[PDB]
Every structure is written in structure tokens, then in C-alpha cells.
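*Asks:* A single structure is presented below for examination.
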Protein chains: 2
Amino acid sequence: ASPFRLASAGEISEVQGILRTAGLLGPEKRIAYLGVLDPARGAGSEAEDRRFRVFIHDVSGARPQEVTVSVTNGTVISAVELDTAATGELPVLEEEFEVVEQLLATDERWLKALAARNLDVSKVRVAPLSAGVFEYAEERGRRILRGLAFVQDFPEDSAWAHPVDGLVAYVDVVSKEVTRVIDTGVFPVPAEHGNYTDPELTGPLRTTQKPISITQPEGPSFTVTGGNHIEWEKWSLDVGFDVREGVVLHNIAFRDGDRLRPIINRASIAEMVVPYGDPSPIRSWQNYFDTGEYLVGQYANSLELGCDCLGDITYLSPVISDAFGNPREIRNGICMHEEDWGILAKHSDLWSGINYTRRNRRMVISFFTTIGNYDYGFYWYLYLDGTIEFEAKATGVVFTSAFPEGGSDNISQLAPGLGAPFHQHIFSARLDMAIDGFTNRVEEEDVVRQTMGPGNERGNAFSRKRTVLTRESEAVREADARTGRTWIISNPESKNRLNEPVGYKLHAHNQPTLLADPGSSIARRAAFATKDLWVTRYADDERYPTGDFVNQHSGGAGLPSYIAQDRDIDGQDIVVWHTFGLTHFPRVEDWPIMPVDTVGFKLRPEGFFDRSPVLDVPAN
Amino acid sequence: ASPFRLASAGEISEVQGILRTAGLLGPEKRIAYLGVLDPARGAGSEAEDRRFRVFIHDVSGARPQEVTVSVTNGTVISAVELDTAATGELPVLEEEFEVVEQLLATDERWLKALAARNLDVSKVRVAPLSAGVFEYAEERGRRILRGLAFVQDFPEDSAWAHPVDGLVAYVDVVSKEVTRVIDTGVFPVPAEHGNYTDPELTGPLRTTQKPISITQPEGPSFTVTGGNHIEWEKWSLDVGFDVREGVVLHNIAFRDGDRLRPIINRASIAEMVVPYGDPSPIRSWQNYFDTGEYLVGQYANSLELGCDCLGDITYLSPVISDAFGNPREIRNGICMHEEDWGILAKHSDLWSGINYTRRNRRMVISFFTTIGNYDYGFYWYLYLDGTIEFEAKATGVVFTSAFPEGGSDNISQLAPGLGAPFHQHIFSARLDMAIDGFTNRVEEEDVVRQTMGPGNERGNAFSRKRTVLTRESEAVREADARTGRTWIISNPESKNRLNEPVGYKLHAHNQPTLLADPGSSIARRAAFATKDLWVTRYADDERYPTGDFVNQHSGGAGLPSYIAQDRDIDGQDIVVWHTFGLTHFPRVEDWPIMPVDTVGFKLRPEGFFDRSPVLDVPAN
Ligand SMILES: [Cu+2]
Ligand SMILES: [Cu+2]
Ligand code: NA
Ligand code: NA
């Protein structure tokens, strides 16, 4: 009954039929994106209308279309033709990946480059990568993929151990022609294998680990109703799934006594970009927008009990559309469980003689995606004390290159002749805030140092200051770890019992933001990644920090365009966009498969409650 | 057998007998500190010589002494008389804390102050706090405690809810004299109780939490031998305990194939300071050196199975001396256990068809201490992948004051009329490094941004730079989160298979350092806290960043005096001192008992290994 329920296989089947009957899904057509639309702002909206947004690609070269359909009523609501030279190309299709390697295998320049290196074309894998926008005027309005080559010595070999440096090709995947083959010179192909399941590399496996058994003899403490509505330890929320963003959290609220108090209306990772910092022309164009260009939800893993998710696990199995409109289930794609989290609060009081200890726990909602060589885990945590936390876990196989003789300022050496270019992994969290309702504002809080003198005779005082962000043009903020900078989202119309506005404080990790030169193509296309915090006024169509069509868009779409409207954000319906990322200088220990590294952020209550919200937790 | 074994009850009794026989421990003497000395540099040598360092107080006012004893040989090695007006007072004795409230209850100035506030002296608790060094000349060479008052309405009442503001007293605890009583005016005593076990405050306890059962059916994966030597998942170390520093880790090493490779010779929290930022004269002197002044190991809790430590727990019960030289056991004062830690590495490869997932684990060594209102947990973690991490957990009851009617720039309001002064909790980790042996160096690593132009035509390149710290005068460093600054400890004489020096990278949290004015008493006494990183050349007697005798000691000792020697630290036996801390602006949710907040640091291998060190972890 809930408007926020997961899409059904039946709903996707109905969408396919509606498109077919309307003549919009012929054999030349491919679905590049399909997702359910959130309800519009409407406090009391009772007329159920499930609407789906669809991007339709044409493999014969005709213009693509953006279509909105109503599954409840069985109608096409709107359909507009897209001019991709203006507004960007559609996301990359899974079936276009294979086309790159196939096309190059018959191209005479590619074959001659391989022949010079004595490489058998049947053993050469091509990574099909997004193109971006650079100097090639012939690419405007065409769907281009770029390919980099790796050698697979046998079918189970890790091709990432054998990059073929000095060689790159550009491919038009619609007209199926190879537009350029660039060969800058012969580099030795690294010869060591990177097969992390080969006993000759692992050695004998350890026999020293004894089992850790985590069970819940009475079952978990959370309930799941209506498919995806969660109730756990005073928290209430809906777990959504979108093929572009992955797991999305809706209607995060906390039951404070008798009232359900809203906190966040919608939480998602709305973009993630992986820019590479190697100036070689073989790779200097390389920037993955894993969310915007590839769609991270469509590559979600099926998660295995006891290996990926340990404990008493409740799974969700989201349904997405394939390229022809058929429903596809991602079995066990989302893990949900609770975890012990150590001590919550503890005090042994000499004067009262009371000894008090309580334990903490967290609710975990997670999924894992694989995009080529990289694998990313997305984890949302809810804690007993009101804290909300997100954590990204990065693993997989690092992207490789040759390691040049004489060294490099932009590439790490992992093995003899084997390099790994410097890169970043930068995420954008979109937090549609609803702190006790929709009238919210953001304050920037800095520590204030005070000088020794009158009123501070011993020179010990320090303080803090808060600055209200009142318009969008002043709501593009940078971190300052030295001054302990945080941001507070408050509701000026809802006060706690001390007559202070209720709030939540965002604690950032204060990692470096985008390092590229401000005049670069990537700085224009991923402008969100150049600043730590953005605040916008809510609008239905301002969904992604990079715009709707990221692939081969020339730049400026998304947050810079939104912010330019300079709207009032002082006690309004607002959206917080937080940039956070990992700067990765690969180390030898990252090879041949990388141990997890993590980055994230958290939000903590700041005068939201009238006292600690965990006084009613029992001892057990 | 091992020189690093925990002190035994017999050893402590033998120290007592040796001191008594030598005429050093008559009835007027008290042991203020007793601890075992680490072996001097030179592996073996002594065959067996257990030495103890003792600080001996005299309650008649005679000069105290520092004494070193050999328990093996039954001899006093050295005994020196201390001039405390020069080099500092001994740590506070537990029996001196009691003296303060008793003395004040008979002082006519204190009684008149309580009478002015209609308070019953029998219900007034006095927090006895370290005095520091300020403008009171009569305190030089005397042992002083300062007292702040709180009302306890009944024996089980939380007195922290009822501060008596405007009143402070200073007490000479040796001559038993109240030196000064300062009354700046009557403030209302906040009337609301803070009794977090009172059902009228907690409401009905939750019935929603289902059990989480963590068990190890085959027992734990680590072994304990010789009482305190641990072997776990290729790690090797000895767990020490010192009454001042608490848990100390010795001889941290990693078994890499057939070689035991040292990493850290000794790791400890060597000081921790809690400075308050309220400029009121009632509290502007308030600074706790919990390690140096109070001795945190002395106040270690007994940890209860299933509440404080959950899972298959192995306990250590360290032995300390009481004030008369009798052994006292802290039953179950150290918990050790291993914990599941999520995914270690994961990759699903399209080209090879191999799906690979491995799980991570960590070894946890922890203890908890209680000093008045505050409770601190100290956690050391060892991970499968070579990471070492420390985490401090702060909880307990926040220190309170009145909340002034006009508001305050330096105090938070927690409840009607009840304030909590701003403060910090700052730690100093002393890491006696031994990366593949004792020839080590520290490099500072910053990200380097590059300008678009020749050799970087697309403006995407970025790099890093490393700066070797060659002399102590240049090894006092600040964080810079914006440039991703880390520090690498390497061994220039031990190279990995790529012919690069092996190393470990220190990752800081980049939280603010000491905020007090640089001219203040606290800035001089806690100079270590003003900078994030210090490197010194190892010396036997350079143990604490604040020096040996912190109580009522002015500046002049500790890290600033050590680094003036300007010793060579480029490929030498070096010690890293890392400052990290929490800046606490108390929130309403911190009342009436504070949920845990955390801070820490971690060290990760950086080319220490020749490839990932966890390729031999099994699937399970
Ligand atoms: Cu990476
Ligand atoms: Cu605090
Ligand atoms: Na909002
Ligand atoms: Na050392």
C-alpha cells in the first residue's frame, strides 16, 4: 500500500507493455534507465499514482527519448526527444561493453599494434571505458567508448596483471566504427600473474582461524512490513532501490515518546567519480562516473550468507529492468542485520555507589556493486543514540599500467614493470533534510580561539561561532579541519525544552576534494567534487549533482546550475550535498587484490532530544 | 622467563621488603608510583634483572625520593632526594582525595559560604582536583588540591546534577590546612535530578531488544603464553600494564613467512590532558593530566563478562602496589578477544569468472578507567592486513556548572540552570618505532596539485611529495587535512622486493589541537598538545611528553626540552609522539550520562610487505 514500496516484477512488465503498445519499444530500442519516481511534495497525498521514468536508446541512430509512464493508469504521461549534443548522452548499456572488443579485433590498426607486441588477439581483453569530453570535435553528438587493453594468458587468468600500455582506441558504438587508434610506443607487458587463488601465490592456507559464530536465538529486533518498511529501536524508514543510485533511504524518522519525528526525507549516494591523475595521453581522459555513466545498482552483487553478510540476515531482492523491459531480480541484493557495537554508556560513581554499563548496537543496510576491476560496498548504519552514518568500502583490483623505466611522479610500482596510476574515489551524498519537518536551515560551526586578556586572564577560554547560510550563492562551503568545522541542520520553528532549535550535526572526514586543475574537463563535469558541502533549495527535478545525462556532457550541469538560482534556504525545504572521497596512491599491499579501505560521514543529534535518547535501554 | 612479563604479587612484596630493609619505607612513607622498568637497549645482556622504579612520598613533609630497585638481586640501585619546588610534585595519592571534603567541613569560611546558600554541609560532596601552577606563591613546594562542591540530595543521588557555582577552596593536603576559600557570589543550585537509573526519568525499559549471541565453539584463535605473550594471525606481542600509563604494548611484530619482523618496540598513551575553556575564576585553573597527575592504571575497572566485554573473552588481572607496598590485583582489568570485522577483500571478475570474498577480523586489547565523573576506554586493535589502530572511548558524566542567566560563550546548557563548560580531551601516543629493526626515519607526505600546461595538457595530473625529517629541531609537525598529510616511518636499510624502503603510514584524524592561548599556564605545561607530531631520538629517560613529575610543575620538562638536543633522527632509533583529541561542546544528549564518543589514529603498512599479506586467508 505504501507509495515507497520497491518496484514489482509486475510493475516493470506493465511498463514494458505500455511502451510497446505506444510504439516506443521497437526492436531498435533499448532501455538505458528505468526507475520509479518519488511522490511529489504533498502532505496528505492519498491518490496512489505509481510513475516510472524511462530513458530509451535507439541503436539505429535515431534520437533517444525520455518517457514518463503511469503504471496505475496504464498511460504514457510524457515523451520528449533528446538532443544529446546539448544535454548529454544516455548511460552506457551493458551490451555495448562487448562491442568494443569485437570491433577492435577486426580493425587493421589495432591488429598491427598487437602484432608488433607479439600478442594474440584472442587473448587481448579490452576494458570499455567512458569517453568524457575533450578535444575531438568529431565526437560531439556520438556515443563514444574508449578501450584499453589487457592480456589474459588463459581463461581464468587475471588480465589486470598484464596491461598493454602505449595503446588506446576510440569507438563509435552506434555506427560501429573505430575512430582512432593511438599507439605511443611499445611498453613491455608485465609478465607476473596476479591470480590470488593460485596456491603458488597464496602459499598454504592458514589453519589458525577458529570460527566466530554470531546468532540471534530469538530472531532480529527489527521488523519488515510492506516489503521494505523497517522498524528498529525507535527508528522508522523505507529501503528503496534504484538502478542508478542503488540503495536509497526514505522517510528516516525517530519515535520520540509518542511522536514520530522526521529527520531525513531521502538519503542517497547521488554520484561517484573516479578521476585518474596520470598525464599520459593513454589515460589522461580516464574518469569513471560510476553512478551517472554506468548505473551502480544494475551491477549489484548477489550477497552470500556467511561470507558477504554474517549473522541473522534479512535479505531484500530488488527488481530492475533489463535493456528490453523484462524484469530482472537481483537475488539477495541487499543485506539487513543488526550488530553489537560495544559500549554505549558507562559510569562507575564513587559517591552514589552505582555502577552502570549499557551496550550499543547498530542497524546495517548494505549492498555491493562491481564495475569492471573495482568493487564497492555501500553501508548505511543507524545507531541507538540517534547517530546516522554512511560508509563506503573500496576493494577489488587496482587499475594498472606499465611502470616506466626511470620512474613516475603519477604512478605507483606494484610489481616488476607493473604500475598503478594515482586516482581518487569521490562520492556525493544527497540528503533531502526534514529535521522535525521541512522548515530547515544550515549553520557552519567553527571553533573560536580567544586571546589572553581582560575576561580571559588565564588564557584558557575558547568558544565557537555559527554562521547561518541564507542563500544558495553563499552555501558552497569548504572543510576546515584545523578549526573543527562542522555543519548543523536545524529547524528554527521546532525548539527543544531549553527553547533552542532542534538540530543534527554533520561530521565530515575532511579528506581532500578534487585535485585536478580547475580549468580541466573533469573539474567542469564533476564540479560538485571541488567543494565539501553544497546546500540547495529542494526542487523535484534537481536529483543528481552532475545532472540527468552525465555521459559525454560538456560540463556545468547539476549543482553549479542549481546554485546559480540563488534561492532562499533560511528555514525552507532544503537539500544538503556532501562531497567526500579517498585519494589513492596505490601501495604494494593493494596488489594483487586490494584489502578494504573506507571513507564516509556521520550525523549526530545536536539538541534534537531533550536528554539522552537511550536512557530506556535495558541492562541485559 | 620473559623480561616483559607482568609484575607479580611476589615482585611487589619483594620491592616492599627491599625498601623496608634499606630504611626507605618506614611508617611515614607512601608509595606514589611503582612500576617495572623496561630492559635497556641490548638484547639479552641482563639474562634476568627485573628493576622497579618507585616514587616515595613522606607524609611528615620531608623531601620525597625516587628509588630504583633490583628485585632479582635484592638491592637498591639508586635513591635520590627530590626538590619538588623545582622538578614537580609526586602524583596525587588516593588517600589525599579523601582529605579534602573532611577538612573543608570544619573550616568556618567554607561553612559560612554553604550557610549563605542554605546548604547542609552533610550533603555537600567536594570533587578534589589537581591544582596546576598559577599566581599563588604560597603553593610553591606544597601539595595542593582544589575543591569544587556538588550537592547530593540522598546517598544514591547523582551529585553532578547539583553544582554549587561561585565557590572554590584550596587545600594543603600535607599540613591539612585550608589555604584559601573564594566565594564570587551565590548561584542557584540546579534542582533537577540526573539519576539515569530512576524509572521516573528512564520511563519503562525497552522490551524490543533481542539477544545477539557471539560465541567461539572451538575457542579463540589467539594463544597466551608466559602470562602475557600473545600470538594471533601472524602477529606477536607482549601486553604490559603500568600503573601510570595503563596498558602498554611491547614487541609488536609480524611473522612474514619464516621471519619475525618487528614493527613497534613499545606503544602507549603516555599522557592525556583535559583542559577546560570556561574563563570563570571558579574553573579557569581546571586541567586534568589524567595519566601524569592521577595515574590512569590505578583506577582501572574490573570488566564484567557479557556487559563490558562480549564474546569469548580472555582476561588479564594486573597487579599494582597500594600506597604501603602491598600488592593489589585488578581482577579482570584487561579484556582480550577477537572480533569479526566485515569484508576483507572482494572481487567478482567478468573476464576470469572467479568470484572471491574474504572476511576480516581484529584482535582487541582494552581496559577502562574511571577518574571522578569521567570514564575512558582504551582500545588497541590489530587487523589481519597489518593495520594497527588505537581508539579512545569517552563516556561518563560531563562536568557541570551553573548556567548563567544571561547565557554564556564558554558553557553549554543541559537542563534548566545547569551548564557544562567547554573542554578538550587530548591524548599523546608514544610509539617507540622498530620498523624491521631500529634504523628508522620519518617522512612527511603531502599531496601535490599540478597546474595545467606542458606535460599536463588536460590538467588531470596530481602527485605527492615526501620530506625526510633529519633532525629533532625540524621534527615538530602540524596536520594539514587539506593536503592529505600523513607521515611515513620507514627503514632505509630494509628494502622490499621492488628495492623500496619498507614503511608504515600514520593516518591521523586531524582534530583540533590545544586551543588555549600560547601564553597560558596550560600551554606551557602541555606543550606536547600544541602540535600533532613530534619525533625524538630514543633515550632511556625520555618517557613522558610532560616529564616525570607533572603535578604542580611549571614548564621546563618534557618534549620541548628533549628536542632542543637536536639529535640526528635520519635512520636512527626514534620515537614518534602523536597528539590527538576531542573538542567537546556538550550537547543536551550528553545529559545525564554521556553516550560514547571516540577518537584515535591508525598505522597501515606502506610497502612493508611484498604483496598483500592476506592472500593466505581461507574462505570459511
Ligand atoms: Cu583506488
Ligand atoms: Cu568531554
Ligand atoms: Na528538505
Ligand atoms: Na625506536
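The numbering of chain B matches Swiss-Prot: 9-628, in order.
Cβ coordinates are placed from backbone N, Cα and C, and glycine is handled just like the others.
Okay, these came from Swiss-Prot:
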- B:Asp298: active site, proton acceptor (ACT_SITE)
- B:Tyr382: active site, schiff-base intermediate with substrate (ACT_SITE)
- B:296-307, B:379-384: substrate binding site (BINDING)
- B:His431, B:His433, B:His592: Cu cation binding site (BINDING)
- B:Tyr382 to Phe: Loss of activity (MUTAGEN)
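On this model, are these features tucked inside or out on the surface, and what's nearby?
*Replies:* Its Cβ taken as reference, B:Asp298 (active site, proton acceptor) is surrounded by 23 other Cβ atoms within 10 Å in the chains shown.
Around B:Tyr382 (mutagenesis position), a 10 Å sphere centred on its CB holds 19 further CB atoms from the protein chains shown.
Within 10 Å of the C-beta of B:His433 (Cu cation binding site) there are 21 other C-beta atoms, taking all protein chains into account.
DSSP assigns B:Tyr382 (mutagenesis position) to a strand segment in the three-state reduction.
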*Asks:* Taking ligand 4 as the reference, state which of the recorded positions B:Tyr302, B:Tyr382, B:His431 have a Cβ closer than 6 Å to one of its atoms.
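*Replies:* From B:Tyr302, B:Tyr382, B:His431, counting a Cβ under 6 Å from ligand 4 as near, there are none.
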*Asks:* How big is the gap, in Å, between the Cα of B:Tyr302 (substrate binding site) and that of B:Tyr382 (mutagenesis position), rounded to a whole number?
*Replies:* 13
*Asks:* Fill in the CA-CA distance, B:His592 (Cu cation binding site) to B:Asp298 (active site, proton acceptor), as an integer in Å.
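*Replies:* Cα-Cα distance, B:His592 (Cu cation binding site) to B:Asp298 (active site, proton acceptor): 17 Å.
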*Asks:* Between B:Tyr296, B:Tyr302, B:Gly305, B:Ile379, which of the binding-site residues has the fewest other CB atoms within 10 angstroms in the structure shown?
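*Replies:* Candidates: the binding-site residues B:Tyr296, B:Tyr302, B:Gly305, B:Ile379. Fewest Cβ atoms within 10 Å: B:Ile379.
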*Asks:* Given the binding-site residues B:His431, B:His592, which one is most crowded in terms of C-beta atoms within 10 angstroms?
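*Replies:* Of the binding-site residues B:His431, B:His592, the highest Cβ count within 10 Å belongs to B:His431.
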*Asks:* Any same-chain residues 6+ apart from B:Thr299 (substrate binding site) with CB under 8 Å of its CB? Would you list them in sequence order, or say none?
*Replies:* B:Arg252, B:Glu253, B:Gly254, B:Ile277, B:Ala278, B:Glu279, B:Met280, B:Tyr552
*Asks:* Using the Cβ center of B:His431, B:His433, B:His592 as the Cu cation site position, which other residues in that chain lie within 8 Å, going by their Cβ?
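*Replies:* So the extra residues in range turn out to be B:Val282, B:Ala402, B:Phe430, B:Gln432, B:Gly589, B:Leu590, B:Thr591.
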*Asks:* Compared by Cα position, which of the recorded positions B:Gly305, B:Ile379, B:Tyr382, B:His431, B:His433 is the closest one to B:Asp298 (active site, proton acceptor)?
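*Replies:* Closest by Cα distance to B:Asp298 (active site, proton acceptor) among the recorded positions B:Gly305, B:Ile379, B:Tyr382, B:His431, B:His433: B:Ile379.
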*Asks:* Which of the recorded positions B:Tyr296, B:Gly305, B:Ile379, B:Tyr382 has its Cα closest in space to the Cα of B:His431 (Cu cation binding site)?
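*Replies:* Looking at Cα distances from B:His431 (Cu cation binding site), the smallest one goes to B:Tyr296.
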*Asks:* Give the subset of the recorded positions B:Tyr296, B:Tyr302, B:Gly305, B:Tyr382, B:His592 lying near ligand 2, defined as CB under 6 A from any of its atoms.
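*Replies:* Among the recorded positions listed, those whose Cβ sits under 6 Å from ligand 2 are B:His592.
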*Asks:* In whole Å, how far is B:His433 (Cu cation binding site) from B:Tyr296 (substrate binding site) when you measure between their Cα atoms?
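*Replies:* So the alpha carbons of B:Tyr296 (substrate binding site) and B:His433 (Cu cation binding site) sit roughly 9 Å from each other.
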